[PDB]
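Report on the following structure.
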Amino acid sequence: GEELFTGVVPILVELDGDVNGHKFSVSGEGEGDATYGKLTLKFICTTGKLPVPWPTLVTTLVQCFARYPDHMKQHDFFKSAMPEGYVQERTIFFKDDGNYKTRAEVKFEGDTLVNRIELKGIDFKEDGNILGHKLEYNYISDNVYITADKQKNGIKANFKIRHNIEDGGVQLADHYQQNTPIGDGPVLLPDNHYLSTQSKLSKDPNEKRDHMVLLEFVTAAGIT
């Protein structure tokens, strides 16, 4: 499975979302180079204006592109599930606001790594930081804490994203994650570790559609 990642791999992302009844879709394209933990992606809202902030979608919109140090390669669940892929599910609780629930299938379609996602958001405040578009657009950086889930032959993870708000404050997004293989072959069930992830958000100055450019680095850590 890891052999599929030694070079540059094209990526396609497709998301359908509904947040407090606001429906939208996002498409993305780019490439990943797991040797360097490196992702370059561009996302477009294909239905018009995105009804939530782009930064709140970053985590939802391919952790198989993590750089695992040589000494940790036996702990890389994500690549070990390929090419058949895995189901990635989250609940994302926005403190003092609504939540997202997401279900994605991440797998190869030929030579392209595809992430197909459905997102449902409920209980948001119409004037909160999310539906009110009060978040900064710049960077997200944090650590994804992974543990084995022997019962689903997969993994769980938990992490926090501390989104900066335009007034100087913070909007916390508490993430709970589960991944389960699609296929029936052996997978690597890891010791506890984390992915150190840095996402840089930008705009394509020639792009008139509502969009997000992402440069991301993802590195496994936490084992000696």
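Numbering, chain A: per Swiss-Prot, residues 4-64, 68-230 in sequence.
Recorded method for this deposit: X-ray crystallography, 1.2 Å.
Placement of Cβ uses the backbone N, Cα and C atoms for every residue, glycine included.
What Swiss-Prot notes for the published mutagenesis of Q69 to M is this: In Citrinine; leads to excitation and emission peaks of 516 and 529 nm, respectively; when associated with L-68; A-72 and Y-203. The Cβ of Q69 (mutagenesis position) has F84, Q94, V150, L201, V224 as same-chain neighbours under 8 Å, each 6 or more residues away in sequence.
Among the mutagenesis experiments that Swiss-Prot reports, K79 to R is described with the note: In Topaz; shifts the major emission and exitation peak up to 20 nm; when associated with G-65; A-72 and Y-203. Cβ neighbours within 10 Å of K79 (mutagenesis position), excluding its own Cβ and spanning all shown chains: 13.
Annotation of the mutagenesis experiment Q80 to R in Swiss-Prot: In Azurite; shifts the excitation and emission spectra to shorter wavelengths and increases quantum yields compared to BFP; when associated with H-66; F-145; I-150 and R-224. Of all Cβ atoms in the protein chains displayed, 12 besides its own lie within 10 Å of the Cβ of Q80 (mutagenesis position). DSSP assigns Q80 (mutagenesis position) to a helix in the three-state reduction.
For the recorded site, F99 (mutagenesis position), the DSSP three-state label reads strand. According to Swiss-Prot, the mutagenesis experiment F99 to S carries the following note: In alphaGFP/cycle 3 GFP; improves folding at 37 degrees Celsius, reduces aggregation at high concentrations, and increases the diffusibility of the protein inside cells; when associated with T-153 and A-163.
Record note (Swiss-Prot) on the mutagenesis of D103 to E: In mut1.27; shifts fluorescence lifetime from 3.03 to 2.85 ns; when associated with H-145. Residue density at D103 (mutagenesis position): 18 other Cβ atoms are found within 10 A of its Cβ, drawing on all protein chains shown.
According to Swiss-Prot, the experimentally introduced change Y145 to C is described as follows: In mut1.9; shifts fluorescence lifetime from 3.03 to 2.74 ns. Counting only residues at least six positions away in the same chain, the Cβ atoms of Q204, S205, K206, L207 sit under 8 Å from the Cβ of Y145 (mutagenesis position).
What Swiss-Prot notes for the published mutagenesis of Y145 to A is this: In Cerulean; leads to improved quantum yield, a higher extinction coefficient and is 2.5-fold brighter than ECFP; when associated with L-64; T-65; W-66; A-72; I-146; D-148; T-153 and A-163.
What Swiss-Prot notes for the published mutagenesis of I167 to T is this: In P11; increases fluorescence at 475 nm excitation and at warmer temperatures such as 37 degrees Celsius. In Esmerald; leads to brighter fluorescence; when associated with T-65; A-72; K-149 and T-153. In VisGreen; leads to brighter fluorescence; when associated with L-64; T-65; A-72 and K-149. According to DSSP, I167 (mutagenesis position) is assigned to a strand segment. Around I167 (mutagenesis position), the C-beta neighbours below 8 angstroms that are at least 6 residues distant in the chain are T62, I146, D148, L178, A179, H181.
Long-range neighbours of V176 (mutagenesis position) (same chain, six or more residues apart, CB within less than 8 Å of its CB): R168, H169, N170. Swiss-Prot documents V176 to A as a published mutagenesis change and attaches the note In mut2.1; shifts fluorescence lifetime from 3.03 to 2.50 ns; when associated with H-145 and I-198.
When Cβ atoms from all protein chains are considered, those within 10 Å of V193 (mutagenesis position) total 23, not counting its own. While the structure shown retains the original residue, Swiss-Prot records the mutagenesis experiment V193 to A with this note: In mut1.5; shifts fluorescence lifetime from 3.03 to 2.72 ns; when associated with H-145.
The secondary structure of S202 (mutagenesis position), as reduced to three states from DSSP, is extended strand. According to Swiss-Prot, the mutagenesis experiment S202 to F carries the following note: In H9; increases fluorescence at 395 nm excitation; when associated with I-203.
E222 to G appears in Swiss-Prot as a published mutagenesis result, with the remark: Suppresses the 399 nm excitation peak, leaving only the longer wavelength peak at 475 nm. Remark: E222 (mutagenesis position) has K41, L42, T43, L44, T203, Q204, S205, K206 as non-local neighbours, by Cβ distance under 8 Å and separation of at least 6 in sequence.
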Response to the item:
Listed in sequence order, the residues of the same chain lying six or more positions from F99 (mutagenesis position) whose CB sits under 8 Å from its CB are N105, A179, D180, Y182
Response to the item:
In chain order, residues whose C-beta lies under 8 angstroms from the C-beta of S202 (mutagenesis position), counting only those at least six residues away in the same chain, are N149, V224, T225, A226, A227
